[PDB]
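Undergrad: Just dropping this structure here.
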Amino acid sequence: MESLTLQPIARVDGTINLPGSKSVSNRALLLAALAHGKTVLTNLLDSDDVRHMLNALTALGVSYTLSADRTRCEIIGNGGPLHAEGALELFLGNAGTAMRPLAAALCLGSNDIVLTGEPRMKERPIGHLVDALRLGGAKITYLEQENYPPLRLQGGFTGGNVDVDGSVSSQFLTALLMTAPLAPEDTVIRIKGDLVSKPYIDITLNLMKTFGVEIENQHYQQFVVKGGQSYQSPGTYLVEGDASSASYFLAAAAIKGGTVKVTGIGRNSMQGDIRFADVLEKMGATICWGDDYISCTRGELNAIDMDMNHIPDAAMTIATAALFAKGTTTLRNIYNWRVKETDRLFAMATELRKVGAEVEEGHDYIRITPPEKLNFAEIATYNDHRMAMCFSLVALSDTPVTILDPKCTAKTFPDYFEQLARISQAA
Ligand SMILES: O=C(O)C1=C[C@@H](O)[C@@H](O)[C@H](O)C1
Ligand SMILES: O=C(O)C[NH2+]CP(=O)(O)O
């Protein structure tokens, strides 16, 4: 299969202009499609996950145009719920930010649509969202395994009292929040127990407000939504650079800098992953904050032991950065790593051991003891963009690393290796 071998990188230094945020991009596209008016999105991410959303919108009849680099998108809002019949199949790759929000949104009114995706997506849970949608009136059928895509959506979500489990995925609540305002009746969304990864709910509410809708958030335990609302185009909207994508570059400087500055995100960002910078600071790196940048400068690197549920995606970057830290690092409260692009606790533990680390794969945590020196390994990537990006950091040592299926980074960051190369220096 395809592979890329990264030569040892002596030092990193430079500036990277970040690709757009995947989380913001897919929310903005769906809201723009539902909204009245023309929305112009700039700094939109061009990656597999966004392409699947764009293709779904095209299939649903939404009109839009894209600039040459696909980062500027002019969307003609539909002025209401999207519709299709005949069990139209929408193929969503392995994009959770397309699958979960569309699973909910397409329950408005009548419809006959099928949502499916890659094999792994048929193994990523969606039952708790389906349960909630059904409580609100939706008719949903599991075409294969109960609790997983593919789903046949036949509409009917009118609102009412809806309970949802948010203990493993915040995306189920996000999907309900974006959908409820357009339902004919008011909706009260009750969180069954605890809610995981709260920052993504804040991103959803932030985007909804940009598109003209606000709801009543009762300490994240219950959300009161008024029905009969309409989303409205914000005119021109700038998509923040991706803070999760930024993690690799900031960590690279913490390990081998130099100073690396990422632009497109700053202290005012709505993304929870900007807090990844705080972790590097706790490890001994220096961080500088700007309006539209975050930079990291090499200091030292000490192991840490902390809960990472607030930044599950960027947290993976700490797992490989730990190979360069002094002491044993423990990342806790990351059970949900198991239900993402791959089971990341199993994958991270397996690949880290290949370069020499002693690793304890806990059920919901990972403990990493770095080796005195890293060794060469051919890293398996599990169709997971972040496995490829996290392990690229192994090359900030005296050993090269070979990454299998490097193009898997395209899920969120097609140009990843060219960007890492941009800040890689020989002297
Ligand atoms: O709502 C979102 O945008 C996301 C939430 C989390 O599940 C993340 O793990 C996922 O990558 C994106
Ligand atoms: O980006 C990540 O690290 C995990 N994404 C899961 P998805 O966006 O497919 O729901």
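Cβ atoms here come from the backbone N, Cα and C positions, even for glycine.
As listed in Swiss-Prot for this protein:
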- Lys22, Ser23, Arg27, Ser169, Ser170, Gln171, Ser197, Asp313, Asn336, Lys340: 3-phosphoshikimate binding site (BINDING)
- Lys22, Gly96, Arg124, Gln171, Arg344, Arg386, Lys411: phosphoenolpyruvate binding site (BINDING)
- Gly96 to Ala: Insensitive to glyphosate with unaltered affinity for its first substrate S3P, but displays a 30-fold lower affinity for its second substrate PEP (MUTAGEN)
- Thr97 to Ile: This mutant is sensitive to glyphosate and causes a substantial decrease in the affinity for PEP. Is insensitive to glyphosate but maintains high affinity for PEP; when associated with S-101 (MUTAGEN)
- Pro101 to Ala: Displays a slight decrease of the affinity binding for both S3P and PEP. Decreases the binding affinity of glyphosate, reducing the potency of this inhibitor (MUTAGEN)
- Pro101 to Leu: Displays a 2-fold lower affinity binding for both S3P and PEP. Decreases the binding affinity of glyphosate, reducing the potency of this inhibitor (MUTAGEN)
- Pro101 to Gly: Displays a slight decrease of the affinity binding for both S3P and PEP. Decreases the binding affinity of glyphosate, reducing the potency of this inhibitor (MUTAGEN)
- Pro101 to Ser: Displays a slight decrease of the affinity binding for both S3P and PEP. Decreases the binding affinity of glyphosate, reducing the potency of this inhibitor. Is insensitive to glyphosate but maintains high affinity for PEP; when associated with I-97 (MUTAGEN)
- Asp313 to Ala: The enolpyruvyl transfer reaction is halted after formation of the tetrahedral adduct of the substrates (MUTAGEN)
- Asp313: active site, proton acceptor (ACT_SITE)
Undergrad: Have a look around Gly96 (mutagenesis position) and count the other CB atoms within 10 A of its CB, chains all included.
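TA: Cβ-Cβ neighbours of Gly96 (mutagenesis position) within 10 Å number 24.
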Undergrad: For the recorded positions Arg124, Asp313, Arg386, which sit with their CB under 6 angstroms from an atom of ligand 2?
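TA: Among the recorded positions listed, those whose Cβ sits under 6 Å from ligand 2 are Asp313, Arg386.
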Undergrad: Which recorded positions among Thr97, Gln171, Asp313, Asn336 have CB under 6 Å of ligand 1?
TA: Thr97, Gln171, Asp313
Undergrad: Using C-alpha positions only, work out which of the recorded positions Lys22, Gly96, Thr97, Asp313, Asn336 is nearest to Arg124 (phosphoenolpyruvate binding site).
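TA: Sorting the recorded positions by distance from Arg124 (phosphoenolpyruvate binding site), the top entry is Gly96.
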Undergrad: Quick check for you: of the recorded positions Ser170, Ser197, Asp313, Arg344, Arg386, which have their Cα within 10 Å of the Cα of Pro101 (mutagenesis position)?
TA: none
Undergrad: List the binding-site residues among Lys22, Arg27, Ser170 whose C-alpha is within 10 Å of the C-alpha of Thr97 (mutagenesis position), in sequence order, or say none.
TA: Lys22, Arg27
Undergrad: Calculate the distance in Å between the alpha carbons (Cα) of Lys411 (phosphoenolpyruvate binding site) and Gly96 (mutagenesis position), and round it to a whole number.
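TA: That separation, Cα to Cα, works out to 11 Å.
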Undergrad: Looking only at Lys22, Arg27, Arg124, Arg386, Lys411, which of these binding-site residues has the biggest number of Cβ atoms within 10 Å around its Cβ?
TA: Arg386
Undergrad: Given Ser170 (3-phosphoshikimate binding site) and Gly96 (mutagenesis position), what distance in Å do their CA atoms have, once rounded to a whole number?
TA: 11
